[PDB]
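As structure tokens, the structure follows; a few thoughts come after it.
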Amino acid sequence: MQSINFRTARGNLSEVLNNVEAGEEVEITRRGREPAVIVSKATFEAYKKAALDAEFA
Amino acid sequence: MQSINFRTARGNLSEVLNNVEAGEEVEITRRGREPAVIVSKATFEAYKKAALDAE
DNA sequence: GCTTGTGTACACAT
DNA sequence: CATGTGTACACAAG
């Protein structure tokens, strides 16, 4: 997975979002603070959906 | 789900990432482009256990 | 005194 | 009437 720092992430956000749209999952990191992932709403919405059909307790 | 446009996301990204860390899922929209979602890595990693449909 | 994060603002493009 | 995208400045935090 691609991993880019905040400063770089923002300074290139368009290129990041373009990369994301191409199917790449990009990790956003910040000093100390917990990381995040930018992923296409479609993919992630379809992850959430497939997870919701798990016969577990 | 919270939904912000690109210009606002780039200009408030720190506040966006703080919101996400608090458990929020944030939709980023772009003109004529498919939307993206910024989500906590922990949550995302857990949601990819959806890849237990592929199996 | 670096690096990186955060606010912000300007200019051009769509 | 706005939003996307490059970029650059300055201050804060580490």
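The header says X-ray crystallography, 3.2 Å.
Each residue, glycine too, has its Cβ placed from N, Cα and C.
The 10 Å shell around the Cβ of A:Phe44 (mutagenesis position) contains 25 further Cβ atoms across the protein chains shown. A:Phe44 (mutagenesis position) falls within a helical segment according to DSSP. Annotation of the mutagenesis experiment A:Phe44 to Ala in Swiss-Prot: Significantly decreases repressor activity, binds DNA less well, inhibits doc normally.
Record note (Swiss-Prot), mutagenesis A:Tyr47 to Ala: Decreases repressor activity, binds DNA less well, inhibits doc normally. The unchanged residue is displayed. Its Cβ taken as reference, A:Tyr47 (mutagenesis position) is surrounded by 20 other Cβ atoms within 10 Å in the chains shown.
In this view, A:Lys48 (mutagenesis position) is surrounded by 15 other Cβ atoms within 10 Å of its Cβ, with every protein chain counted. What Swiss-Prot says about the mutagenesis result for A:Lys48 to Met is this: Decreases repressor activity, binds DNA less well, inhibits doc normally.
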